[PDB]
Amino acid sequence: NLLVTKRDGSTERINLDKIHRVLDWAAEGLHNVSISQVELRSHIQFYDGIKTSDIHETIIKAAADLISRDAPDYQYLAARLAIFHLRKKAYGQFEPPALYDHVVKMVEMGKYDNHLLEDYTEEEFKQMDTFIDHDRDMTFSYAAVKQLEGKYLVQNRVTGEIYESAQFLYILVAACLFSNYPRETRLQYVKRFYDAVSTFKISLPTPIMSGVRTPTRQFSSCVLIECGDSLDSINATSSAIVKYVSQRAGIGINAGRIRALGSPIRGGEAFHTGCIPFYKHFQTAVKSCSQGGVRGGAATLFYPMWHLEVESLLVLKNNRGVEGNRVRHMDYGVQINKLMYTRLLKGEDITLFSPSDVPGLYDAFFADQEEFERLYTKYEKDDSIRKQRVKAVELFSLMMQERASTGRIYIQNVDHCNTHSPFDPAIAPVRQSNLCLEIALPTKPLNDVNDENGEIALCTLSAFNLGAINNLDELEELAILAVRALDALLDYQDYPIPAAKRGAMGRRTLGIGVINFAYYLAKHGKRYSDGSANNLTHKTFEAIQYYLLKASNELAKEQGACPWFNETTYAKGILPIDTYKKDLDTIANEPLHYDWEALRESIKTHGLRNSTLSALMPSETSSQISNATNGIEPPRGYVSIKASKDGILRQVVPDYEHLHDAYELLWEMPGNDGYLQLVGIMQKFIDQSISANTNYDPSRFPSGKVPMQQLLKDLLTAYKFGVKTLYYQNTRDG
Amino acid sequence: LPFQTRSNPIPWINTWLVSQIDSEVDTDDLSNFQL
Ligand SMILES: Nc1ncnc2c1ncn2[C@H]1C[C@H](O)[C@@H](COP(=O)(O)OP(=O)(O)OP(=O)(O)O)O1
Ligand SMILES: Nc1ncnc2c1ncn2[C@H]1C[C@H](O)[C@@H](COP(=O)(O)OP(=O)(O)O)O1
Ligand SMILES: Nc1ccn([C@@H]2O[C@H](COP(=O)(O)OP(=O)(O)O)[C@@H](O)[C@H]2O)c(=O)n1
Ligand SMILES: [Mg+2]
Ligand SMILES: [Mg+2]
């Protein structure tokens, strides 16, 4: 009596058995799910001419909202319905076509890069189709599929039309990355790299997932730009931000060199308006474009704690005040060194300077800690230098007060970033970080958009799934595949800013981290807070760094070390196991298990293909593909609520049925000392930095308010164990 | 039991069949800390 509208446009009589059958298929083998419950909770209202695709999307939401602790298998029921929906959207049927036939149609539409048809023959495409196992789409969770359809699968950002499925995405990321490999070993690397990412051994970042196979080649997640104290440099910095934001990149800006408000210009011809008008310019640059059409542009801005405007810069994110003195849509990282912390411990003062009035103080602040103390104490005595005194306690209180309110005021320990880094501070110091405070790479400011002398640092990412390995020696093979893939990516992609290509080709910096670390600890019966995972973390992250360096070392024998390898501490025969902060020996006594001395000699002889290798990113989005716990963070709950384009997503911890007692949830931790100790142990081996979080529950403190004493003690504890950076400060909402 | 064990296929039927910051700092406590 009533009519529905099929996907092809035709109409036919309503038949509820069709809905029953598709749900019966999705619930096969699942436990504690109910086809009946999904249909009734859909509240689906039939009208004459109702689109069959609107019907299906409605029951996907209904099944997705039933994901709970008592019925976790709904994470697979909703995913199978969503995978089924995505197949019809892209192919008009469930069974995907042949790999070659798909690539041909997509290159003509301009959705793929035409180089795929030039570097691979039809006989090779048909040979890669035997590698593909399309049944692996039936292993995703619902959150994973929603990230695919929302961000990663090639799609029209105006139409909403999906063009591909999950396995074609994986196989073509492998094809593109090894497309320039010799045909003696190319298809072997393509198969192994496809197996690695489609069975969740390796995690790939958002720009690689959403980009590698498309005509526009920019796949580095992090872009670090240093700004000099000139209008030529501010214009160059701004232009680089706009270009890289529009091509899938997140920005880290170093604007600490810009002189303070009221400083003379040309001897007094003009009055300097201050940093804030230039910060506002950087903010509109970041917000001017979307991040490759996938998400919005974000940036973190860095300045030293002793900057003359620091009290005005620390309060840029709070929502009180006028718009003239507020820059709310960017995050900030305050740069601190040992001298600053010492003034806090001794209850003395901190002198604020404009970087234009203190010769050599800014450069020494990163490269030479003794020269900094010499220049700093000298300039405090000089009464002819414009300065401002603040009690170190009050300045640290202002910073942590704004850090706790917004959660987006970050800390970078610049001395740790240079005493325990792969770079020589005299040649290539580290003066900033990135958006999420895990990247620490050298930069030099630009004087023009096309300045060949400036250096912009790019970093390409990936992650090891700690929940997918059964033996630490499995990392040896995975490190080879990951390093070879990311190194071939640097030559494969394009570079919109010449200064950015300089750093990438010169240093070839990689940032490979981990995911599922919390699930990893649960399988070993360890916890974050009690320190029971200290020795396990040491043994785990020793293997990660060792097999990473070994993989990049073997690649250096094959294709030559990176051009600027001579600027690394690796070239001088210095390993991370030499420059780590010695207080870590008081929280972990696990001995080194791998032959670091043989590698040290091999690195002296053959070098490294990449200047950096390891960095622990948060992987907020990419870790959801493998349904892993993101990065090193403990999950907020057994069923976590995460954000998405369509709305809320429920994500169940892996192996919930057998390990719900083994997990230690985020707010089940007494404090941060145990977590920060693990971060310090990881930092012993990590080349760059870690997106370390601090978490605070107000209800765990007397009178329900978090003491500044604890905020500062955890901050000092992080420095005590060599933690380079501090990312989010999560405060509980209850 | 004559049939295979199974969970309730219509769980909805059970409904019908029953019934900020503490600003205090102690510098002395902080100096007893070794960096
Ligand atoms: N008209 C202006 N208003 C506010 N700030 C300015 C102005 N001109 C320059 N600045 C700021 C931006 C830089 O941080 C700093 C130096 O600018 P720059 O482009 O180097 O000028 P300049 O080379 O002509 O003068 P200077 O000799 O002071 O460097 O002063
Ligand atoms: N005649 C009909 N009446 C009501 N629902 C229908 C129907 N035919 C299919 N459906 C439902 C079942 C699926 O959950 C959803 C989409 O199914 P589909 O197989 O992709 O659509 P189609 O059969 O139009 O190609 O619509
Ligand atoms: N919303 C975001 C998230 C990440 N990123 C970039 O991705 C890097 C690592 O973030 P991540 O690993 O959590 O992001 P995904 O790779 O999971 O998307 C950051 O350093 C940013 O440069 C971004 O630009 N915008
Ligand atoms: Mg159908
Ligand atoms: Mg000038």
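All residue numbers given for chain A refer to Swiss-Prot; the residues shown span 4-737 in order.
Header lists the method as X-ray crystallography, 3.0 Å.
Note: Cβ is positioned from N, Cα and C throughout, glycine not excepted.
Feature annotation from Swiss-Prot assigns active site, proton acceptor to A:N437, A:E441. Here Swiss-Prot flags A:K9, A:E15, A:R16, A:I17, A:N18, A:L19, A:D20, A:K21, A:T55, A:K91 as ATP binding site. The domain 'ATP-cone' annotation in Swiss-Prot covers A:5-95, and the record cites sequence analysis as its basis. According to Swiss-Prot, the mutagenesis experiment A:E441 to D carries the annotation: Decrease in activity. The mutagenesis experiment A:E441 to A or Q is recorded by Swiss-Prot, whose note states: Loss of activity. Record note (Swiss-Prot) on the mutagenesis of A:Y730 to F: Loss of activity. Swiss-Prot gives this note for the published mutagenesis A:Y731 to F: Loss of activity.
Swiss-Prot feature annotations superimposed on the structure.
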| residue | record | CB count, 10 Å |
| --- | --- | --- |
| A:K9 | ATP binding site | 12 |
| A:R16 | ATP binding site | 8 |
| A:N18 | ATP binding site | 10 |
| A:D20 | ATP binding site | 8 |
| A:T55 | ATP binding site | 19 |
| A:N437 | active site, proton acceptor | 31 |
| A:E441 | mutagenesis position | 29 |
| A:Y730 | mutagenesis position | 26 |
| A:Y731 | mutagenesis position | 19 |
Ask   = Got a sec? Which of A:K9, A:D20, A:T55, A:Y730, A:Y731, the recorded positions, have CB under 6 Å of any ligand 3 atom?
value = none
Ask   = Which numbers of helix, strand and coil residues does DSSP report for the domain 'ATP-cone' (A:5-95)?
value = 50 helix, 8 strand, 33 coil
Inquiry  = I'd like to verify something. Among the recorded positions A:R16, A:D20, A:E441, which ones have a C-beta closer than 6 angstroms to some atom of ligand 5?
reply    = none
Remark   = Of the recorded positions A:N437, A:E441, A:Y730, A:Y731, the one whose Cα sits nearest to the Cα of A:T55 (ATP binding site) is A:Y731
Remark   = Record-listed ATP binders A:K9, A:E15, A:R16, A:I17, A:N18, A:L19, A:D20, A:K21, A:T55, A:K91 have a maximum CA to CA distance, in Å, of 21
Task = Using a Cβ cut-off of under 6 Å to any atom of ligand 2, determine which of the recorded positions A:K9, A:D20, A:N437, A:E441, A:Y730, A:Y731 qualify.
result = A:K9
Request  = Check the Cα-Cα distances from A:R16 (ATP binding site) to the recorded positions A:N437, A:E441, A:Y730, A:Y731 and tell me which is shortest.
outcome  = A:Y731
Message = Cα-Cα, whole number of Å: A:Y730 (mutagenesis position) versus A:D20 (ATP binding site)?
response = 52
Message = Please identify, among the recorded positions A:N437, A:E441, A:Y731, the one with the smallest Cα-Cα distance to A:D20 (ATP binding site).
response = A:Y731
